[PDB]
Amino acid sequence: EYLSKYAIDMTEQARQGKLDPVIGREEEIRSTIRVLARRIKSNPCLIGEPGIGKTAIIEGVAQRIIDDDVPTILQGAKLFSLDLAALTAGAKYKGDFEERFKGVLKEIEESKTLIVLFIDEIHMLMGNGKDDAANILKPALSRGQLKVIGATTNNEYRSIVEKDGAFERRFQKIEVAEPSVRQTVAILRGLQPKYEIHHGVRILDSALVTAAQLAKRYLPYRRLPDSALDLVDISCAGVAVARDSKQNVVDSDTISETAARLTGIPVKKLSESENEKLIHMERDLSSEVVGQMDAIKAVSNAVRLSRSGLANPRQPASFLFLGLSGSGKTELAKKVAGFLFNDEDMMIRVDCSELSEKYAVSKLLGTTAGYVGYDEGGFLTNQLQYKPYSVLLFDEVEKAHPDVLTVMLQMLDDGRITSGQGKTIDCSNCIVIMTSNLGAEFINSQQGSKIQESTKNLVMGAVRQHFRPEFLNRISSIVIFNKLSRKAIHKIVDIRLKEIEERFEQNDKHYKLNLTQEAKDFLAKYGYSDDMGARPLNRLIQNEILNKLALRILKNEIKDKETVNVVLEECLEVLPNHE
Amino acid sequence: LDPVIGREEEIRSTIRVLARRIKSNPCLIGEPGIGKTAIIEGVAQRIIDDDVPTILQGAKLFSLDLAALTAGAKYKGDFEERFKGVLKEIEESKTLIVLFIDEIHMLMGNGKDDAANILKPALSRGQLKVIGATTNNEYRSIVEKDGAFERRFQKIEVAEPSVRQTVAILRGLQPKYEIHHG
Amino acid sequence: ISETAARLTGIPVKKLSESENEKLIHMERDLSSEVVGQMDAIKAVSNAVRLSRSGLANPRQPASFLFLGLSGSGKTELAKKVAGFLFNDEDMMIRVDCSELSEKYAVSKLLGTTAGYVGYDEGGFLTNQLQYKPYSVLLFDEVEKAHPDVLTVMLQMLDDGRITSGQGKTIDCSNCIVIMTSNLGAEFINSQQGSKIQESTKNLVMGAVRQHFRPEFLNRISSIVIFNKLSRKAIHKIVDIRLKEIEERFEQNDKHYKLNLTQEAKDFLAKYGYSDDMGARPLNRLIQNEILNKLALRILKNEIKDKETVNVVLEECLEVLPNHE
Ligand SMILES: Nc1ncnc2c1ncn2[C@@H]1O[C@H](COP(=O)(O)OP(=O)(O)OP(O)(O)=S)[C@@H](O)[C@H]1O
Ligand SMILES: Nc1ncnc2c1ncn2[C@@H]1O[C@H](COP(=O)(O)OP(=O)(O)OP(O)(O)=S)[C@@H](O)[C@H]1O
Ligand SMILES: Nc1ncnc2c1ncn2[C@@H]1O[C@H](COP(=O)(O)OP(=O)(O)OP(O)(O)=S)[C@@H](O)[C@H]1O
Ligand SMILES: Nc1ncnc2c1ncn2[C@@H]1O[C@H](COP(=O)(O)OP(=O)(O)OP(O)(O)=S)[C@@H](O)[C@H]1O
């Protein structure tokens, strides 16, 4: 009776059509059967990554028995799935759980046709460093009795073997593999009617294909038999939800949207409104960043290329921004994040300006087991796992120690980067921007505005002297920022003045600066340092205007709508009815 | 319970996952202090107002304590019994019962083992829907060790709401504070 | 018995199928159809694979290579195509990011950490992969960046396949292939004195190797292999290959080429992408810069839905099918 209380009759579940129909995996199913067909230690075990179909194989075998597709040894056999229930019943009256366990084995053992016992999470039976693990399945399997099928993960197997020894002897591992995308789809097709029936939705074959493809590309941490199903099942659920208050059909687009929600990857949304945003991306960035159109275009291409799906799945977009300091290198990256997340600071930043090798590698990746801290991934690993397509910005990669840059070297080509604790993170479908001021050395030759021939040669000469080709050749594009022209300065001043207004927390403490009057000319004239980019503008605005404004505010001379003009420098007005 | 403001996508996504045939176990993930458990209660409120997908229409949502795990361990195995009991009561399906586990990493177990089948193979059967809640750090401490949980549960990213959203939230909660403080 | 063992260990060596004979005696043919030129590297690998598959390989020496060459010459690529062949899946490869192998961590990262210390997740990458997939190809990217202490561990691994784990177990990764890559000789290959790396230049490369790795390691590699700089002719073939891969990776295959200019475009790219010291990488870049980016706009603008055509611009451009929908 024990067997009916502490285990599930998997062959009955197969008989009743409750188990997912099993598709493919013939070598694996066959191997399990062949091992069960053994006489001594007829004890197979399915080992492999958590999502590859281990119990599906077991269920498959249950079906093969029901379907009369087994050896005469197995024909007429019954398969049970052992629960922990026998053990959960309690260790009250010391050893009784072992007796119940033994009772299960005894019922099985006494020739009630051939009974095979299967155990989920079988590593649990390694018990208390042996001891409580008792004789669980030990003399049983040793004598070839009580045929057992076990299944667990790679890591658990490692723990079983390591800690027990004897179990390794008793069990015959069978490796189970993740199916290919094509195989995955075939499986999905096989499962399709169960999903369609459950949800009450129709699934197009295109959708099934789509899910497997997307799963391979966008759910790297979880194996295809699961990941593809999550996309199918969830997409179906999506449709099922629509059916609650609103065409019950799942297609590739539904899945792609679902994937975007699931993974955070915006590439899969596919909207007409997106198209307009991307088409005019350059305009929007040019209204934030003045000039530097080549840089704007360079990035825009990365985004558009990625959003179209054309970007190579293994080549994170990668840019190196060379250019004269203050030309807007960091600023561009921020504005790109602005565009992509509606948040200039959403991006992941790596302050490479601070990277002495000894520490630098570990700061980005973290430690291996056994070292101080296991809170791995200071910056790259931890951030990449939650914001997998975000903009990753490296400030002054030029100054990073040459060795830490080789972490980036790897990151930049074929996604993979691994944590200190051993996980592949894979910064794949994302954008990487790196910065350097190295090129300033030649740009400051004042060769007009747009970078000229020779200037660019020297800039690239220097970058070649500084970084090894191994790195440079992995960059999608090296962009050299242009010098800002006085004309650019006029545009910049406008933008800056607008940002100043927008950032005011107190919506009264703002200007009506006569920026249409000589005030803009003053700023453009005085702030145009040929070689400090736009930075002098921030300083002039503070020295010429905001500092004075602060005083006007402190003295309560200001309510709102402050105005500015120039005398002989910038001068602020007061509101005449004030002190 | 306090009302939930915004977070519509989170509520929708959570339920959508619960609507799944198998492994219908969403988990909220994000930095602490962002409203993860608020979302969970938001779902409870949608259930009370019944503004939910068919699968939840008349469903219950329970928050599991660790008392199930820890309230006495003489007669080792009793906590396992507590879980088989609880999980069985959920499986009973008097109505649809969804279980919420706060601090979901707490069921990881000391070197697993204790973890038993607490919410393990059962989740793949379509019953015992579980909603989790964790942080990036906790998540890593579960996932990198269990493997199977990473598969069983489906994380949902939960963003820090923007300042704009924050204000809306504050307005929404304003009367609770005004009433409490007077 | 042999077949049974193959089933249990996964090792194809023991299957002995006739169909393998053709794939193996022609492995070079097929690798050369993926990797252009670089025949010595191709032969080097194929010989190792064949010794294993034919049952001649010595169990105490995992096959190993040290591939030297210019970046963009196909070092990583070859290894992947080989893994592709061996498993019918390039993702089966076990990879090591050697650039991450700073002294204090690298050993423990690959082998694991000893009992008593935080985390017993031994095996990080090597033990954990090797204990399940015995004949996986290992790939070490830029081994010259690994701290010498790490390279020392490889020396141990490269004989008897014996590697100890952090917790004291052995791996015995006998029947496998180990690929190490390096850019140390790039400085001499860049002399461009030839097509096939020239003799003598070859010794300069050995010089770079000998001054970086200790001899104790170097004489242990089954063979040190040097990739050739790519020739212009190679580039023509490479371009063709990339264009095919590009079409193949279009998972949403409405987005596909007819390409057109089936000579002219390829020649344009071959001409412009033939950078003497950057291997094939510039070809990838030109295609994105000159073609795919433009395609992205044609897609975004609803100008092209399928049947993509490239024209020469006297650069290159794409022709609109639907009229800007
Ligand atoms: N070949 C297949 N045939 C039928 N169903 C499959 C197949 N592969 C996967 N599935 C489904 O997707 C899952 C595959 O993995 P499962 O066996 O459920 O999980 P697992 O691989 O057993 O890992 P554990 O041991 O349960 S953590 C199953 O739960 C099935 O629902
Ligand atoms: N081309 C530009 N358009 C608009 N604003 C700009 C531009 N260039 C610089 N700025 C201003 O420059 C400031 C930030 O410049 P950054 O990009 O940080 O300096 P940089 O160009 O990165 O040089 P480094 O490397 O950071 S010294 C912002 O306050 C911007 O307003
Ligand atoms: N969107 C929201 N609508 C209404 N109230 C909210 C919202 N977000 C947060 N709150 C309130 O803000 C508080 C913080 O939320 P919590 O869920 O406690 O934080 P948390 O994200 O759960 O952090 P942990 O993980 O539980 S420490 C909650 O107590 C809610 O009452
Ligand atoms: N001979 C070749 N035939 C075909 N493709 C090639 C060839 N050489 C290089 N490639 C391409 O180069 C890219 C992969 O880079 P690799 O050439 O392996 O870089 P590498 O040669 O490994 O130098 P490292 O060590 O990775 S910097 C792929 O896009 C390959 O297709």
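Residues displayed in chain B correspond, in order, to Swiss-Prot positions 183-364.
According to its header, the structure was obtained by electron microscopy, 4.0 Å.
Quick reminder: no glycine exception, Cβ is built from N, Cα and C everywhere.
The annotation ATP 1 binding site is assigned in Swiss-Prot to B:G212, B:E213, B:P214, B:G215, B:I216, B:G217, B:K218, B:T219 on the grounds of sequence analysis. For the mutagenesis experiment B:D184 to K, W or Y, the note given by Swiss-Prot reads: Impairs prion propagation. Swiss-Prot gives this note for the published mutagenesis B:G217 to V: Completely abolishes ATP hydrolysis. Among the mutagenesis entries in Swiss-Prot is B:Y257 to A, noted as: Reduces thermotolerance 10-fold. Here the residue is the original one, but Swiss-Prot notes a mutagenesis experiment at this spot, B:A315 to T: Reduces ATP hydrolysis by 98%; when associated with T-218. The annotation that Swiss-Prot gives for the mutagenesis experiment B:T317 to A reads: Reduces rate of ATP hydrolysis at NBD1 nearly 10-fold. No effect on oligomerization. As a published mutagenesis entry, B:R334 to M appears in Swiss-Prot alongside the note: Reduces ATPase activity by 80%. Impairs oligomerization.
In terms of C-alpha distance, the listed mutagenesis positions B:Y257, B:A315, B:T317, B:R334 place B:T317 closest to B:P214 (ATP 1 binding site). Among the mutagenesis positions B:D184, B:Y257, B:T317, B:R334, the ones whose Cα is located within 10 Å of the Cα of B:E213 (ATP 1 binding site) are B:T317. Proximity of B:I216 (ATP 1 binding site) to non-local residues of its own chain (separation of 6 or more, Cβ distance below 8 Å) is seen for B:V340, B:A341, B:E342, B:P343, given in sequence order. Note on B:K218 (ATP 1 binding site): other Cβ atoms within 10 Å of its Cβ, all shown chains, come to 22. Checking Cα-Cα distances from B:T219 (ATP 1 binding site) against the mutagenesis positions (B:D184, B:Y257, B:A315) with a 10 Å cut-off leaves B:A315, in sequence order. Same-chain neighbours of the ATP 1 site beyond B:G212, B:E213, B:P214, B:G215, B:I216, B:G217, B:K218, B:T219, judged by a C-beta within 8 angstroms of the site's C-beta center, are, in sequence order, B:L210, B:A220, B:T317, B:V340, B:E342.
All protein chains included, B:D184 (mutagenesis position) registers 12 other Cβ atoms within 10 Å of its own Cβ. Closeness to chain A is evaluated for the recorded positions B:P214, B:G215, B:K218, B:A315 by Cβ distance, with values under 8 Å counted; no residue is counted. Proximity to chain C, taken as a Cβ less than 8 Å from one of its Cβ atoms, holds for none of the recorded positions B:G212, B:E213, B:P214, B:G217, B:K218, B:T219. When the recorded positions B:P214, B:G215, B:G217 are compared by the number of other CB atoms within 10 angstroms of each CB, B:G215 has the fewest. For B:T317 (mutagenesis position), the count of additional Cβ atoms within 10 Å of its Cβ stands at 19 [all protein chains shown]. Here the candidates are the mutagenesis positions B:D184, B:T317, B:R334. The one whose C-alpha lies nearest to that of B:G215 (ATP 1 binding site) is B:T317.
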